[PDB]
Structures are given as structure tokens and as C-alpha cells.
Number of protein chains: 2
Amino acid sequence: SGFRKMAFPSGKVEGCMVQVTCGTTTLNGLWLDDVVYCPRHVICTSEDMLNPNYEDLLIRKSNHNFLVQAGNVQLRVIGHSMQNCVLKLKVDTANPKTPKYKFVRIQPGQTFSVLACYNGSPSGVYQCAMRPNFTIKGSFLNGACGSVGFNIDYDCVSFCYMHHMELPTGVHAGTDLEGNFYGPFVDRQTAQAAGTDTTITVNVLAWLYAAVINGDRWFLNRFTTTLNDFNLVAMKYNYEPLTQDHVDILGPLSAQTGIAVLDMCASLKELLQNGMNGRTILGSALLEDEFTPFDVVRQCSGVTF
Amino acid sequence: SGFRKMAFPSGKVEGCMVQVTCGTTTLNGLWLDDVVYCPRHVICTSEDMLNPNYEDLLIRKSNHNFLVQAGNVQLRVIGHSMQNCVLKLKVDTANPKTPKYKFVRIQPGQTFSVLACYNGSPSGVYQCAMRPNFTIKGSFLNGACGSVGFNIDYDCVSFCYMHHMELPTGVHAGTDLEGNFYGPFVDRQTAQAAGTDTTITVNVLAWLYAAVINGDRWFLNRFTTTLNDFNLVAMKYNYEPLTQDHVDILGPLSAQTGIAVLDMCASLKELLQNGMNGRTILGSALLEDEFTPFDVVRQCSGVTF
Ligand SMILES: *[C@H](O)[C@H](C[C@@H]1CCNC1=O)NC(=O)[C@H](CC(C)C)NC(=O)OCc1ccccc1
Ligand SMILES: *[C@H](O)[C@H](C[C@@H]1CCNC1=O)NC(=O)[C@H](CC(C)C)NC(=O)OCc1ccccc1
């Protein structure tokens, strides 16, 4: 037993990380087949970053202005193009460690592992949720751009995130691997609003299920509720509305525990209305919303890769 | 910026995990050079587990009774021995993916990454502290035994933990890679006490430093304290006594923030005495003690491997 925020094993992704240098600036890129993907702001200088004209800046660059290194292995760039906010550098050598992979644009509320990298070298790995407002709460320093987020299913790595920037609130923003930002963000050094961030209701319920499965059953009450009744309380506490689709997704966990979803909603409503009374749930004194239902089942059936 | 519980990249360790089967029982082993290390209870049946006579059980086993598989790669066992609570199986083939490595017996309060595995296949990775009472708060299901804990320094993997058992409290126990248990535990299915678990004071202070570095400065007060004064309060809240060695270890963080350690102790004392007032620090409504000073500096200078 036990329940922990658990990242995917990172080895398949470690093998794809490279260093990309364009003049002064170094950041990380992702080497898959004979293409290296990295944030297009690798081409910017200090002055450019307030409002870069990326098309103009990239025109001043040729293939030989991009230095790509995989460890000591120097790669040779034989073509470059910009797709949205990412550069694709065609290289002479196919990555021999390329995993089976897909590019996916993830939904808000879904989770993924981040391999934080500097200078093309892995630093560490952690789980993140794509927040409803299309930010993540990460840990990234200068040089971390081009670090990626991913999920693994069996043998297939689904890349969903590449890191580009930090917002004034200290939260993080980035793109999919086609270079489209999640949320309203643009890659320039301006103040940008993320807007209200709501709690992922279905994930909180998943985690309450996890907690019950792990012996914590004190928060359970003799009450039930309705979707409408609960959703009035959800809106009050800036929680996402719960839908029948959400109820359906929780079905496995509800069946495993024999606790009906609306009964867990009634539990959740009491927690929201009355706080925790200085008590804790799975080691936390707050309601946790970065575990999906899938996350909970995976960590209870022992799914491997 | 941002501060997250961050595991080491697991790829070097992924390459060493194998499946070990002895009759019915399967668990994980660690394949380094031409030796596979695994928990000795792989040789037990259901009946044996209350009080196994390991010496007698192992005598009934030969080399060919151990089936070791690395993926599909079958390995051939050419010798076996028991060292404390671990079996060492000599195999015909040296692991070609063996990292540079050391075996280390870790100190209480130090942290490490756990690669949770089932059937010799990696499931996920998370950070753990060795608690003062020599338990860890992990996430392990049936079949997880032989999963290992490690640290990485530059290119060298220091293995410090192998998983063996779960205690009645839901916490976890295991050995170093020489098979000696951390704490008073024995590998039999009996009720075993871990005893009082104290909070790792130096780690809480490290994390308060992390919090200040990341903008959270509300908990700071105009007060100071003395080591003796603080330690009277530490003992009251089941915190470890703070020593000058601890103060010395926090020196880098104190200098970086310009906050004196005893001033942070005064902050910590107020938090202990007056709770948090429903406020939060680096996303937590509790005092966090599983980040070492090293952990904090690593995640602020962007150390890579
Ligand atoms: C790319 O490595 C870098 C990652 C930032 C740096 C600090 N924490 C992060 O996530 N991204 C940028 O520097 C980005 C470049 C623009 C052209 C998009 N600008 C940015 O994120 O500004 C915010 C910032 C906050 C704190 C320090 C530096 C920059
Ligand atoms: C080895 O894979 C297993 C790991 C336990 C299983 C559940 N959570 C864990 O950490 N270790 C044992 O089964 C161990 C074997 C003895 C001979 C040492 N016994 C044990 O840990 O008993 C506690 C237990 C709790 C919950 C389910 C099963 C066993």
C-alpha cells in the first residue's frame, strides 16, 4: 500500500535529450529520428526577448549556426524550419535510441511526467497536471527550456509538453511538440495573465478514492448529494463542474471501494465547507487535484513499462 | 523558479532491473556486472513466511531453480549465496548496461529515488527520505520487492535501498545492498514496531529556505532564538535536536538568502507553536521534512547528470 506522486521511468526520454546552441543561447532539444525539436527562442538575444520578430531573426540564421550535441556526439544540421513556436532541425544522423513515440496535445486535468534538463543533460523527473488554465506548476531554472513532458503506455512515449516560459505568478507555460502553446501564451518577455485556476474536481474524487483504498476512511459521512446540489458547491469553491462522464470515469474506483460517487461527493462537500480540522489525508492537509483516476488505478494494479 | 519533489532520472537503473523467479514466487533483482541481487524471501512459500528458516530453505535450492530474465533475455545462474537478507546469484553474462556504481548505507534524514518495479519492469519513480526510525513512506504493492533506492552523483549511481516489506502502520522497510536491514526489522511476516518517528529538523529548515528563495516570505518574523531555546521546543513537537553541524550544513542557504539560521529557527518555532492559520508554504499546509539542504541547492543551481 501507500500512495505517492509518481513519475514515469525517464530512461526512454533521457536517450533523446540534446543540447542546442545558437550563438550565445543554449537550451535543450528533443532528438527523434533525424529531427531535433527545440523552442524557437534559442535564436533570440537579450534585446529581442521583449517582442522578437522570429521570422526576421531566423532568416539571419543558417544550418551551421545551430550547434547540436548529444553528449559529446556532435550532430550536423542539414536543414531548419520553424513550426509555430518550435524549431525543427534536420540532422544527418537518426537517433539510434529513438523510442516508439507519438505527439499528443493533452487535455486540461490530465497529468504527465517532466524530465527537467539543463545543457541537454537530465537533472530530475516529476509529475505535473495540465491545469484548467493551461499552466503547470513546475520547477524550472534558466536553461530548462526544451525540457519535455510525457506519458508512457506499454512501450510508447507520448510527448505532450515542451517548456518555454515562467509566468509572473511563478507557474509555467509551454507548447505541444507541434509548437502550439497551451493556453493564451506567447513566447515573449511580457507580463501575461493565466486567469483563474479552478480545481480539477474529478481528480480530487479520484484521490479520495485512493485515500479510502489506503485506510483513510475518516472523511466518509452518512450523507449523499445530487450532481446539481454538489455543482452549486463546486462553483462556490472554484471547482470544475462534475459531469456524468466524470462519474463514469470514476466507476472502476467506485466499484472497487463499494462507495458511490455521489456519496463521495457528499464527503467532498463537507471537506470543502468545514475544512479538515487540522487532520490529514494521504499525508496532506489540502485537497489534492493532480492525480487522475487512471493515475490512481495504475498505482493500485502495478502497471509496468 | 518553483520547488518540486524531484527524483533522479532513472534510466541508468532501469537497465539493471531483472525478474527473479524461484518456484512460484517472482520479484525484482538488480543486475550489476555478473551478479544479480534480490531479497532472500524469493525462496519462501506461503507457509514459510511466518518464520522462515532461510538457511534450510536455501539448501533445498540449486542454481537451476532460480530463473532470471532481463526482458526476454534469459540469464543462466552459475552460483548462489546468501548475504544477510539478500541473495547473490552469479550469472554467466555481465550486464552490458552496468552503470558506474557504489553500494552505500545511507544515514537517517537523507533522501533517495525509488524505482518501483514489478516482474522486473519499471513502473514509476519517486523520492523518499530514510526516516529517523529507519522506515520510508513509499508506494509498493505485492511483487515490488527488490525495487531499489538510489542517488546519482555525476555519472555514479549509489544504491542504498532494496525493498522487502510493509509494516502495520503502512510504512516500508528494507535493506542496503549488502542485505542488512535499516532499523530493527527482520524479514518475516510478523507484527513489527518501528517506534516513534521524529521530524527531520534540518530538512524542515532547508525547505523554509527553499520557500523564501521562491517568494514565500510571510512566515518570517522579527524574532530570533538560541539552539538551546529552540531545542526545548523541538523536543516538545517530536523534532530532532538541531546541532552546530546542522547550522553549518545550512550555511550556503543562509548566505544565499541572507537569513541567519537561528532567525529561521525562530520562524520555525512560531509555525510549530501557532500552526499555519490555514495558510500554505510552497503549496503545502504542513511542514515538509523530506528535502535535504543538498536537495534544495541542487534544485536551485540546476545540477545535471
Ligand atoms: C528557458 O530556459 C526559460 C525558462 C524560464 C527561465 C526561468 N524559469 C523558466 O521557466 N524561458 C525564458 O527565459 C523565457 C524566454 C521568452 C522569450 C519566452 N522568458 C521567461 O520565461 O521570462 C520569465 C522569467 C522568469 C524568471 C527568470 C527568467 C525569466
Ligand atoms: C515483496 O514484494 C512484498 C512487498 C510488500 C507487499 C505489500 N506491500 C509491500 O511492501 N513483501 C512481503 O510480502 C513481505 C515478505 C516477508 C517474508 C518479509 N511481507 C510483508 O511485507 O507483509 C506485510 C504485507 C502487507 C500488505 C500486503 C502483503 C504483505
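Quick note: numbers on chain A are straight from Swiss-Prot, i.e. 3264-3568, in order.
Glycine residues also receive a Cβ, built from the backbone N, Cα and C atoms like all the rest.
The annotation active site, for 3CL-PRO activity is assigned in Swiss-Prot to A:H3304. For the naturally occurring variant A:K3353 to R, Swiss-Prot gives the following note: In strain: Beta/B.1.351. In Swiss-Prot, a published natural variant is listed as A:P3395 to H, annotated In strain: Omicron/BA.1, Omicron/BA.2, Omicron/BA.2.12.1, Omicron/BA.2.75, Omicron/BA.4, Omicron/BA.5, Omicron/BQ.1.1, Omicron/XBB.1.5, Omicron/EG.5.1. Residues or ranges marked as active site, nucleophile by Swiss-Prot on the basis of experimental evidence: A:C3408. In Swiss-Prot, a natural variant is listed as A:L3468 to V, annotated with the note In strain: Zeta/P.2.
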Quiz item: If you draw a 10 Å sphere on the Cβ of the residue listed as 'active site, nucleophile', how many other Cβ atoms land inside?
Solution: 26
Exercise. With A:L3468 (variant position) as the reference Cα, tell me which of the recorded positions A:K3353, A:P3395, A:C3408 is the closest one.
Key: A:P3395
Quiz item: From A:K3353, A:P3395, A:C3408, A:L3468, which recorded positions have a C-beta atom under 6 Å away from some atom of ligand 1?
Solution: A:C3408
Exercise. Round to a whole number and give the Cα-to-Cα distance in Å for the pair A:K3353 (variant position) and the residue listed as 'active site, for 3CL-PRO activity'.
Key: 17
Self-check item: CB contacts for A:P3395 (variant position) [other CB atoms within 10 A, all chains]
Solution: 21
Quiz item: What does DSSP call A:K3353 (variant position) in the simple three-state scheme?
Solution: strand
Practice problem: State the count of C-beta atoms found within 10 angstroms of the C-beta of A:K3353 (variant position), not counting that atom itself. | Solution: 15
Quiz item: What same-chain residues, at least 6 away in sequence, bring their CB to under 8 Å of the CB of the residue listed as 'active site, for 3CL-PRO activity'?
Solution: A:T3288, A:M3312, A:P3315, A:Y3317, A:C3348, A:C3408, A:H3427, A:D3450
Quiz prompt | Cβ neighbour count (within 10 Å, all chains shown) around A:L3468 (variant position) | solution = 27
